[PDB]
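Written below as structure tokens is the structure these notes are about.
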Amino acid sequence: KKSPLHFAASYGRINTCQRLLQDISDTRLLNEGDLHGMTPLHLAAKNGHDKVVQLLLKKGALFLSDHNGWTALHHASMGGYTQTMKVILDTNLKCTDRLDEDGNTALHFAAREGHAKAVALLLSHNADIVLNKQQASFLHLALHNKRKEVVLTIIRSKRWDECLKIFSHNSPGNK
Amino acid sequence: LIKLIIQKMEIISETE
Amino acid sequence: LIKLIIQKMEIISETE
């Protein structure tokens, strides 16, 4: 019954997810894995369905990790969906500062793909700016991809001076 | 609109 | 054509 739940959560079918989650005894099916190790929380957050991820958090799910260290917030920032992002941030605050296998945060992906409102949403909250495995901040990762709107809305922000402070004096690519 | 179609579509005899 | 699909589509067990 894991594959019907994965298909129903991956496409926002809310009534099928309510019918499958009627028996609330066993939660091993709720946080089960995939071939790529993604929970139904990850599938609902990847495509940006806010009511499904709200229902799964109300029934009780765990912020597990992908095989590549991703989280639900990493997928919601990779996609640029502000609603699911806002729901995940309104539930818990201990999920924001989180590293993948490469040291990126959600703000790194949200600045890399050029989603301005996602960067402003993670930046209105405390984002905990940190470097990469290659010592690249999110601002440099936005500048190397020529994303005009996100660096403009970082300039309009109030954290800009702090965003100016951090870089590496030794790397040739990051200056 | 296409994502809305998949969200509201009825699936019988193609499940699992 | 896609708006016509949504207009004529049959929805059972996904309402409300």
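Numbering of chain A is taken from Swiss-Prot, so the residues present carry the numbers 446-620, in order.
Going by what the header records, the deposited coordinates were determined by electron microscopy, 2.9 Å.
Placed from the backbone N, Cα and C atoms, the Cβ positions cover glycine too.
Taken verbatim from Swiss-Prot:
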type: MUTAGEN; residues: A:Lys620 to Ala; note: Important decrease in electrophile-evoked response
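DSSP classifies A:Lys620 (mutagenesis position) as coil under the three-state reduction. Around the Cβ of A:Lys620 (mutagenesis position), a 10 Å sphere holds 8 further Cβ atoms from the protein chains shown.
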